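S.K.: Below you will find the structure I want to go over with you.
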Amino acid sequence: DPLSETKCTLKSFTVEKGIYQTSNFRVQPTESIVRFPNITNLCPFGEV
Amino acid sequence: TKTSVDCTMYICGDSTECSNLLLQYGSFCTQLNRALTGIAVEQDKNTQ
Amino acid sequence: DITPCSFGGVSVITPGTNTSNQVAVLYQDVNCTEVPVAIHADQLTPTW
Ligand SMILES: *[C@@H]1O[C@H](CO)[C@@H](O)[C@H](O)[C@H]1NC(C)=O
Ligand SMILES: *[C@@H]1O[C@H](CO)[C@@H](O)[C@H](O)[C@H]1NC(C)=O
Ligand SMILES: *[C@@H]1O[C@H](CO)[C@@H](O)[C@H](O)[C@H]1NC(C)=O
């Protein structure tokens, strides 16, 4: 919970009155997207 | 002006693997945060 | 266009632990409708 995260940052079991900056937050990704060209064939590199 | 810096985003960014081995450098960012917090608080004391 | 996912710091407003254990959480530079829609568990739970 938010209170415990303050204790760990302060390295103490008591918290004085005030406002403390604990961590940063980030929006997690929704999913994954792959966009690649739509041409599809076989490359004649085996002949080499 | 009072500014804040997010260490993880600035150095690595959106590379998850980069952040993981970044912790091996220790508590470098913690010192940076405390220094900048001290500057920001003093700016309000100046105006007071 | 490419716009990075929303991010920011997190700060916790608390009185003394002697006084109470209630806290308040401030999302720095986040519009209130842009907070992630966490129903049960979908983020990394940074200061839930
Ligand atoms: C690839 O996309 C183009 C659109 O620029 C379309 O004309 C073509 O038919 C597509 N081919 C395949 C195999 O999807
Ligand atoms: C070349 O020939 C060998 C057999 O001699 C075959 O295994 C291999 O797949 C061939 N390479 C190609 C078709 O690209
Ligand atoms: C915050 O909420 C939504 C997000 O775009 C928007 O409609 C509203 O105008 C925003 N207000 C401010 C002050 O950012």
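To match Swiss-Prot, the residue numbers of chain C are left as they are there, and the shown ones run 586-633.
According to its header, the structure was obtained by electron microscopy, 2.7 Å.
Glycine residues also receive a Cβ, built from the backbone N, Cα and C atoms like all the rest.
C:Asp614 to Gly appears in Swiss-Prot as a mutagenesis experiment; the accompanying note says: Increase of pseudotyped VSV particle production ex vivo. Increase of viral load in hamster upper respiratory tract. Produces more infectious particles when cultured in primary human epithelial cells; increases replication and transmissibility in hamsters and ferrets. Quoted from Swiss-Prot, the note on natural variant C:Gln613 to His is: In strain: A23.1.
Help me understand the surroundings of these features in the structure.
M.R.: With a cut-off of 8 Å between CB atoms and residues at least 6 apart in sequence, the same chain places C:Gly593 near C:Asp614 (mutagenesis position), listed in sequence order.
Applying an 8 A CB threshold to same-chain residues 6+ apart, the list for C:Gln613 (variant position) reads C:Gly593, C:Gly594, C:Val595, C:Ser596. C:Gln613 (variant position) falls within neither a helix nor a strand when secondary structure is assigned with DSSP, and so counts as coil.
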